[PDB]
Amino acid sequence: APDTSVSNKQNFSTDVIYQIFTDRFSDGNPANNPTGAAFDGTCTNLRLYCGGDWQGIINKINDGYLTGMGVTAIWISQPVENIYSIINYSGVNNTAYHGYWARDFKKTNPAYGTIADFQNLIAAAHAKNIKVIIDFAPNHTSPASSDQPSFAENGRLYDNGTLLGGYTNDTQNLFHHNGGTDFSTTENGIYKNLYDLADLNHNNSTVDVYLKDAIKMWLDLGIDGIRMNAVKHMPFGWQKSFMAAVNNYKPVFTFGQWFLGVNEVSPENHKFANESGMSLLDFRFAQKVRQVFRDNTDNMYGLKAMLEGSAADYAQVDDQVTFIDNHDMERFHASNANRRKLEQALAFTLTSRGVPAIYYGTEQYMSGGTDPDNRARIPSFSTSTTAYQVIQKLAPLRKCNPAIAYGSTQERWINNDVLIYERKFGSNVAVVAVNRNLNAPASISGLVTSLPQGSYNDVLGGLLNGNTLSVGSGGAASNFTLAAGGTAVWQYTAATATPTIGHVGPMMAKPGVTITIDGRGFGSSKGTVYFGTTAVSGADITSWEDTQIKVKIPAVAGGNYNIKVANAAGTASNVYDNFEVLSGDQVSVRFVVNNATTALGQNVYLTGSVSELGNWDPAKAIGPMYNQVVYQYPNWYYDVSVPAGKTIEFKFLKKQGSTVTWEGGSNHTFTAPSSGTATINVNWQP
Ligand SMILES: OC[C@H]1O[C@H](O[C@H]2[C@H](O)[C@@H](O)[C@@H](O[C@H]3[C@H](O)[C@@H](O)[C@@H](O[C@H]4[C@H](O)[C@@H](O)[C@@H](O[C@H]5[C@H](O)[C@@H](O)[C@@H](O[C@H]6[C@H](O)[C@@H](O)[C@@H](O[C@H]7[C@H](O)[C@@H](O)[C@@H](O[C@H]8[C@H](O)[C@@H](O)[C@@H](O[C@H]9[C@H](O)[C@@H](O)[C@@H](O)O[C@@H]9CO)O[C@@H]8CO)O[C@@H]7CO)O[C@@H]6CO)O[C@@H]5CO)O[C@@H]4CO)O[C@@H]3CO)O[C@@H]2CO)[C@H](O)[C@@H](O)[C@@H]1O
Ligand SMILES: OC[C@H]1O[C@H](O[C@H]2[C@H](O)[C@@H](O)[C@@H](O[C@H]3[C@H](O)[C@@H](O)[C@@H](O[C@H]4[C@H](O)[C@@H](O)[C@@H](O)O[C@@H]4CO)O[C@@H]3CO)O[C@@H]2CO)[C@H](O)[C@@H](O)[C@@H]1O
Ligand SMILES: OC[C@H]1O[C@H](O[C@H]2[C@H](O)[C@@H](O)[C@@H](O[C@H]3[C@H](O)[C@@H](O)[C@@H](O[C@H]4[C@H](O)[C@@H](O)[C@@H](O)O[C@@H]4CO)O[C@@H]3CO)O[C@@H]2CO)[C@H](O)[C@@H](O)[C@@H]1O
Ligand SMILES: OC[C@H]1O[C@H](O[C@H]2[C@H](O)[C@@H](O)[C@@H](O)O[C@@H]2CO)[C@H](O)[C@@H](O)[C@@H]1O
Ligand SMILES: [Ca+2]
Ligand SMILES: [Ca+2]
């Protein structure tokens, strides 16, 4: 199959995700509706169950609503079993309608449906070329009070019906008991509870194994991707081990939720996306989009800076999931606002780099404030809205024009209100023009592009007041008027002669695992695959076609390798960096160093004899380590993904910037567990 096939679970760049709040989409099976005080059929009480379910989604998939829009992927509420409690908050009744209050990761939420219902959903979707993504929140269970066990379900955790433990009397330490987070620091947000939710302790062996076993179940059920909840609130090392588990079994496209506020640019966030084994929801993109197109707090210059900065900050920018709003933000469309604002933002997102995600109902001009006002029941299934049509015309471009899916981004024309950008991949090109100024047209002269000579019709058909583009030799466009609030899309596709890599997935795994390499001009005959300088050919290359290659990772030493391919004739392609070859199966180990004093601004890091520990290279050391919550300074701790059953040598370091102070004496030594977790505790050697 080609790169665009529904079967491609490793790449979503050619797709368009539709974010569904299951309960608020469509109640296709009233028989499974919750009853009494936990339900409101009218969906007037936004905190109770409204009845939306999997059967409903199936119906919507079957009746053309999503397909007619060009949607090729869906992201649904967490499917696992949630508590049944009806909680009274501020005099208001609340339910688990959102799917975030888990009780059993190996069962389904009966309100959504049964396992059989789930299987059917998967089948229905696939039959319509729609990939299925599930929300997964292994960071906590549900609302609890250690002092008052009768409150809710006491964050109880079950294993396929078998009780493991609750928040009260947590002798095994399945959960964290450090109060609630205040988001003052990263460490703080990880080792403390979100709201009143029972925080899961991933260092607990039972929890580790269980969670890993659970995801396997869902993978076995046929999912195509995973949306990881609050990744900024779980230990990074643990998550890396989780991704390894997934990748070394059945790799699927995974992206996490790492919230960013307005004007917020985080290096920690970049690093996580670059080395965790998963990508992230593009908050930087989303926030900038709202500023420029919605709240008028920034202009095109800021939009361009975000695009350029992001492309450099993210090793795999094309893996970031873009959006303009979500279940945790106020709806993009303001009641009294000009609809063109939303239309423009949509078009921008659909034609930009990454993986676009659209929050259900956006296309219906839904308005609403923060939770739960942004989660009303979809008021219509009309295909006649302008927004619907915008998506309908642009979504498919992601499939047919690889420039949109894998291309670079380049500004071609700009002013306070206008932005004209170009996407390019091999012989493929796409040019988009946006004039956010709703009252003034712009006179466009001097525009230069990569489009061949000719005339180009607006892909939007003038829907957003766009126009035809005339390109002479040299890619120079003839003078034209860009209507007030105008938006136009011009594109070109053609055969690519030379092998071009547009995407690789997964990006982190152990030898023997099969990876997917997508792009154009690979040819039909098996060529050669390079991992760094190492060449792979023949048998290990499972399949080879023009747009996609399937190959087994070679048994090279653990480390980072750049990927390249060559056609059967020996022609090399571009290089796709940052591939991570693991040393083997991974386990999550907690490292604790005692009595490591430092000066303000100086932190402790971990280094060692394996790739996972940076192979003694301080620049690749793990950290900075933590010293407030679990353990207190001068004792430091950190959770790390290491190779199972291996004997590892390690040392600690103290660093100020890139300046490094090595721990004295001899190296510490330990043997990693074969499965489950472990905690290594030593004293800093002077
Ligand atoms: O020994 C004494 C005592 O100790 C112990 O008690 C302590 C507790 O153990 C401890 O946890 C602590 O609890 C208290 C809280 O600390 C305190 O805040 C207060 O909590 C209140 C809330 O204030 C109040 O609002 C309400 O909360 C309701 C909500 O109103 C309601 O909306 C609903 O929310 C749920 C959502 O609907 C649902 O979707 C889901 O949300 C998801 C979200 O959808 C998902 O995408 C993801 O989002 C996160 C994101 O990951 C994260 O980054 C973050 O984003 C922030 C950014 O990072 C920041 O930069 C900045 O921008 O801000 C944003 C947003 O904050 O947040 C996103 C979510 O907003 O993740 C979400 C979670 O999966 O789930 C939502 C939560 O359920 O439902 C909640 C109810 O849960 O009510 C709570 C509780 O009353 O009060 C708590 C109780 O006091 O402190 C206790 C005392 O010290 C012992 O237990 C006790 O016995 C002992 O006596
Ligand atoms: O907002 C998050 C903060 O996180 C980071 O802070 C780090 C420091 O950079 C580390 O050096 C370390 O801090 C130690 C400190 O090294 C140690 O001396 C001691 O600090 C004393 C301090 O010497 C003294 O002058 C006085 O201020 O009292 C302090 C309390 O002991 O203990 C510190 C830890 O408590 O660890 C912190 C993280 O905990 C980041 O670099 C900061 O910018 C940021 O504030
Ligand atoms: O190149 C392959 C080599 O790899 C392995 O060597 C590792 C060591 O095992 C680590 O311990 C570490 O070495 C540190 C050392 O721990 C640290 O003390 C420091 O050494 C100073 C020393 O403190 C000082 O007294 C004086 O002796 O100078 C030394 C500096 O040279 O710095 C070392 C790092 O430079 O890292 C090395 C890899 O760099 C393996 O064990 C070796 O057998 C192998 O050759
Ligand atoms: O001609 C190449 C030139 O095109 C663009 O410059 C625009 C500029 O953005 C407008 O504000 C206005 O001044 O017209 C110029 C074209 O004459 C690119 O921005 C620029 O990099 C490029 O050199
Ligand atoms: Ca139902
Ligand atoms: Ca946590």
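Here chain A follows Swiss-Prot for its numbers: 28-713, in order, are the residues you see.
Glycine too: its Cβ is placed from the backbone N, Cα and C atoms.
Feature annotation from Swiss-Prot assigns substrate binding site to 127-128, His167, 172-174, 220-223, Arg254, 259-260, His354, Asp398, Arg402. Residues or ranges marked as Ca(2+) 3 binding site in Swiss-Prot: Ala342, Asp604. Quoted from Swiss-Prot, the note on mutagenesis experiment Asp355 to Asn is: Reduces activity 56000-fold. Reduces activity 520000-fold; when associated with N-256. As annotated by Swiss-Prot, domain 'IPT/TIG' applies to 526-607. Annotation comment: Swiss-Prot describes 608-713 as domain 'CBM20'.
Distribution of Swiss-Prot features across the structure.
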residue	record	contacts (Cβ under 8 Å, 6+ apart)
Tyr127	substrate binding site	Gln105, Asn109, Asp162, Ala164, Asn256
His167	substrate binding site	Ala129, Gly182, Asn220, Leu221, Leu224, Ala225, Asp226, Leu227
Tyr222	substrate binding site	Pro170, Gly207
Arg254	substrate binding site	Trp102, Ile160, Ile161, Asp162, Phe163, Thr281, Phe282, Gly283, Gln284, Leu308
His260	substrate binding site	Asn166, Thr208, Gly216, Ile217, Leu221
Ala342	Ca(2+) 3 binding site	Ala300, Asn301, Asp604, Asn605
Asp355	mutagenesis position	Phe286, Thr397, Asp398, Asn401
Proximal but sequence-remote residues of the same chain as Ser173 (substrate binding site) (Cβ under 8 Å, at least 6 apart): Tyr194, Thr195, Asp197, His204
DSSP-derived structure type at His260 (substrate binding site), helix or strand or else coil: helix
Neighbourhood of ligand 1 - binding-site residues from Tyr127, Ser173, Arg254, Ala342 with Cβ under 6 Å: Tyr127, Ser173
Assigned conformation of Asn220 (substrate binding site) - DSSP reduced to three states: strand
Among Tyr127, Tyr222, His260, the binding-site residues whose C-beta sits under 6 Å from ligand 6: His260
DSSP state at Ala342 (Ca(2+) 3 binding site), helix/strand/coil: coil
